[PDB]
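Asks: Dumping the structure here so I can ask a few things about it.
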Amino acid sequence: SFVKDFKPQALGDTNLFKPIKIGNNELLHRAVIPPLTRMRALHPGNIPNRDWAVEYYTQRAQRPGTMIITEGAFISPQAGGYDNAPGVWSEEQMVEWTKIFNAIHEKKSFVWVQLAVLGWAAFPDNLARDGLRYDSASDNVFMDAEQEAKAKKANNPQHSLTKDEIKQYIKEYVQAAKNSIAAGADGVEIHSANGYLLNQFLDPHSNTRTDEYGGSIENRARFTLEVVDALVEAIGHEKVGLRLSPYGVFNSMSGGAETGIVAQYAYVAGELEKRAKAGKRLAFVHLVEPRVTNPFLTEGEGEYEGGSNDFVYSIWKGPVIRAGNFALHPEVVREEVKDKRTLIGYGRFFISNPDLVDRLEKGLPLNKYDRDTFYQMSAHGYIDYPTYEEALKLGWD
Ligand SMILES: Cc1cc2nc3c(=O)[nH]c(=O)nc-3n(C[C@H](O)[C@H](O)[C@H](O)COP(=O)(O)O)c2cc1C
Ligand SMILES: COC(=O)/C=C(\C#N)c1ccc(F)cc1
Ligand SMILES: [Mg+2]
Ligand code: NA
């Protein structure tokens, strides 16, 4: 059914419906599909779902000129640890990704692969089964008690990465980016948000290292910036974006409680602008808003009111995608898109509305989402959410 009490607003008269160029892509509107893990990939081999994934992305590519960022994709087996999330390291995987990218392009839309590395968010037992380490920045602080225990039971204690192991990850990032572009993707997004590996290095709670990769703002940012630089060299700045969540607490990141958090992220933005001014500007910076500090809490919950991402705009001068509880708040979007380099990512409501862009333009009701099927091995709650036309025919009005 449709969301009750929601009062839609037509946003067609705003910059949300003004074209913009991101990297090589001429977007026709500024409603972006942010990365959304769905767990339909099949085991073994972390293979994008052979039955449904093409259809899922085809549905959500239906509005011409839409920018789609894929679900997170593991750069290597060591970067993984969830059996049902996809990778981008193997030929078997790329066969399916190629079909997905082709389908998106047939609809005249665009696709950027998010490159994922779990660190302490991985399941230590899956990794142990596969002969892999359980990795993070440090070895004396853990995501939670349950993960620490899981790791110990599996004889796979949380491991603080050596410099060589960091270089190996960078090698894998480079190859994954190459794989993505060769298979037809328009670009890649480096995930450095939401408490996964790169975020675990950025955050002083999770990073207690005393070498060059921790112990200061510059040191904590080192790994993220090394990945940025490696990918810019490999496939070009116009094919690379970076995702950050300064105020996120998901996966045991610090958020606003850490008084140094804005400085940490301001430094990263500054380093990106420095590179931009020296001729290598990333295609975009993607920010999760303090509106959503944990994406598994219902909209309105876990909102941090003590911080704003606006600081980034004083530093980074390129496009900014902002995501977090915007679907239910057209009044907020109307104000944010007055800034002419701002795009809006819509996550949960793109899960439930394949034709979300039409609905935003025209001020239509939104399909309610079913959180139970966010992660599920099913077509149900994946490819059977109706368009507005289909919903009317089903009598949802
Ligand atoms: C089911 C689900 C899966 C997600 N998967 C990813 C992901 O793979 N990578 C990522 O950076 N963010 C991921 N996110 C976070 C979203 O991209 C987004 O920032 C968040 O849901 C807030 O936006 P929203 O309120 O419009 O949903 C996920 C969120 C949800 C609910
Ligand atoms: C392969 O990438 C993933 O598995 C990503 C997530 C999971 N699970 C993920 C990343 C960011 C979020 F905000 C939520 C889930
Ligand atoms: Mg778009
Ligand atoms: Na889960």
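What you see of chain A is 2-398, where the numbers are those given in Swiss-Prot.
Placed from the backbone N, Cα and C atoms, the Cβ positions cover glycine too.
Got these off Swiss-Prot a minute ago, pasting:
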BINDING   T38, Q115, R244, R349  FMN binding site
MUTAGEN   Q115 to N  Strong reduction of substrate binding
MUTAGEN   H192 to N  Strong reduction of substrate binding. Reduced oxidation of NADPH
BINDING   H192, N195, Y376  substrate binding site
MUTAGEN   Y197 to F  Reduces oxidative half-reaction with 2-cyclohexenone 6-fold
ACT_SITE  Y197  active site, proton donor
Asks: At 10 angstroms around each C-beta, which of the recorded positions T38, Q115, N195 has the fewest other C-beta atoms nearby?
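Replies: If we count Cβ atoms within 10 Å for the recorded positions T38, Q115, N195, the smallest count is at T38.
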Asks: Which state, by DSSP, holds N195 (substrate binding site): helix, strand or coil?
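Replies: Where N195 (substrate binding site) sits, the three-state DSSP reduction gives coil.
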Asks: What recorded positions among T38, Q115, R244, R349 are found with a C-alpha within 10 angstroms of that of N195 (substrate binding site)?
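Replies: So far as Cα distances go, the recorded positions lying within 10 Å of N195 (substrate binding site) are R244.
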Asks: Measuring Cα to Cα, how far is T38 (FMN binding site) from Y376 (substrate binding site) in Å?
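Replies: Checking the Cα atoms of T38 (FMN binding site) and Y376 (substrate binding site) gives a distance of 8 Å.
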Asks: Tell me the Cα distance separating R244 (FMN binding site) from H192 (mutagenesis position), rounded to the nearest angstrom.
Replies: 5
Asks: Any same-chain residues 6+ apart from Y376 (substrate binding site) with CB under 8 Å of its CB? Would you list them in sequence order, or say none?
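Replies: Listed in sequence order, they are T38, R39, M40, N85.
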Asks: Please state whether DSSP places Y376 (substrate binding site) in a helix, a strand or coil.
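Replies: For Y376 (substrate binding site) - judged by DSSP and reduced to three states - the answer is coil.
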Asks: Near ligand 2, which of the recorded positions show up if the criterion is a Cβ under 6 Å from one of its atoms? Options: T38, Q115, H192, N195, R244.
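Replies: Going through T38, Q115, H192, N195, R244 in sequence order, those close to ligand 2 turn out to be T38, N195.
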Asks: Can you tell which of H192, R349 has the most other C-beta atoms within 10 Å, given these are the recorded positions?
Replies: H192
